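Novice: Okay, handing you the structure first.
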Amino acid sequence: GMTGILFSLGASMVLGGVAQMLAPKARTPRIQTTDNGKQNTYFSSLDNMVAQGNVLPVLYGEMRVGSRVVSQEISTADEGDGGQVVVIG
Amino acid sequence: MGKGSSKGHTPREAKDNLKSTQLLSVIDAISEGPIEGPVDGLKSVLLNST
Amino acid sequence: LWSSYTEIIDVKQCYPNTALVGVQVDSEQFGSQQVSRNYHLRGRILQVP
Amino acid sequence: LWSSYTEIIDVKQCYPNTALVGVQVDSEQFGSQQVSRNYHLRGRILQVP
Amino acid sequence: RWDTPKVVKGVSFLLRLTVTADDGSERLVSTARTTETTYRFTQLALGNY
Amino acid sequence: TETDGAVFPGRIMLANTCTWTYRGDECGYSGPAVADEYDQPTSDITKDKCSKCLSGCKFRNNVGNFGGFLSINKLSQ
Ligand code: SF4
């Protein structure tokens, strides 16, 4: 039959802000004291990380950025890139 | 010396044949509003904890 | 004189769908520390109208 | 012989209400690393009765 | 020996030495990354470099 | 469209194990049955399964499409 207790809630939503009623607002990261006073970006990683915990990232334009290193290895090089020009002295 | 502005120096010691030495210069902001000077003279400046 | 010879086989494990860059540097003029690599790349190919 | 002469202008931007210290050191006897500056200062002038 | 130019934070000096070859090419002899302004080379042979 | 309990970037990057399906559009295998849930030879299509380890790829002669980077020692060394 009747459907009582509508309990309009237009007032309650504004209590947290009005700009949030049209925009979810961007999330912000936390500040680590150990990382001096630098502010972490949520959409750029200049430092080159380690390929393990960090998920395979995604790029969307420009941004000279680092990477996730998969294999680092140091050995002894060859004397000569190619061809017959192989002088040493 | 305290008051509102102060300066101090120590005698430079070098010479011993013509050379060229570096000079690091840095500005530091400590606090806000009218502060007081160091408890003692120029000694209060601690470089590498000395 | 002739010394040991070495037969080497490279990696056959191709990377299916991940962008990768392999860099080899003599690393003589670099310092005892590591070297940071940055790459000024473009974006990802998207499906556009 | 005469060599290049340089006309230098210092900072005209003054700091209105911030305490500051400027330190210049020859930085030769120090190590290749940076140097930490710690200052032993008093407190702030308060509106005491 | 040289002087220290305008600098931010801190600097090091990287110096390399090359030797002109008989045909006209170049040969690199060693390299050094240092902090002191003055450097010395010892036991050099051949001619121009 | 509800997005409860989901994470955006859905890759594990690397492990000792593969991280895809079997006979999908990325594994790219279409041959006869050779292996099962474990590392046991078989020749029936009903029990075709891949352990998603290196041994499975060696069995199926398809290693270039393996989704596990063989680092291991980057975490140790
Ligand atoms: S392991 Fe090799 S075979 Fe088994 S699924 Fe991943 S890719 Fe296809």
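Here chain F follows Swiss-Prot for its numbers: 156-232, in order, are the residues you see.
Cβ atoms here come from the backbone N, Cα and C positions, even for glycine.
Pasting the relevant annotations from Swiss-Prot:
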- F:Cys173 to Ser: Complete loss of tail assembly (MUTAGEN)
- F:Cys173, F:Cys182, F:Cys205, F:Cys212: [4Fe-4S] cluster binding site (BINDING)
- F:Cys182 to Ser: Complete loss of tail assembly (MUTAGEN)
- F:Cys205 to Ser: Complete loss of tail assembly (MUTAGEN)
- F:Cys212 to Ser: 96% loss of tail assembly (MUTAGEN)
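I'd like these features described in context: how deep, what's nearby, how far apart.
Specialist: The Cβ neighbour count for F:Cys173 (mutagenesis position), using a 10 Å radius over every protein chain in view, is 20.
Close to F:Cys212 (mutagenesis position) in the fold, though at least 6 residues off in sequence, lie F:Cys173, F:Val218, F:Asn220, F:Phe221, each with a CB less than 8 Å from its CB.
When Cβ atoms from all protein chains are considered, those within 10 Å of F:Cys182 (mutagenesis position) total 20, not counting its own.
Neighbour count (other Cβ atoms within 10 Å of the Cβ, all protein chains): 22 for F:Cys205 (mutagenesis position). F:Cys205 (mutagenesis position) falls outside any helix or strand according to DSSP and counts as coil.
The secondary structure of F:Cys212 (mutagenesis position), as reduced to three states from DSSP, is helical.
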Novice: With CB distance below 8 Å as the criterion, list the mutagenesis positions among F:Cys173, F:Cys182, F:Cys205, F:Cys212 that sit near chain C.
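Specialist: Going by the Cβ criterion (under 8 Å to chain C), the mutagenesis positions yield none at all.
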Novice: Measuring Cα to Cα, how many Å separate F:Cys205 (mutagenesis position) from F:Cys182 (mutagenesis position)?
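Specialist: Pair distance, Cα basis, whole Å: 11 Å.
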Novice: Around the [4Fe-4S] cluster site formed by F:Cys173, F:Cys182, F:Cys205, F:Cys212, which additional residues qualify by having Cβ within 8 Å of the site's Cβ center?
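Specialist: Surrounding the site, in chain order, are F:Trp175, F:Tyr177, F:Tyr184, F:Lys207, F:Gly211, F:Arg215, F:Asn217, F:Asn220, F:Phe221, F:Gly222.
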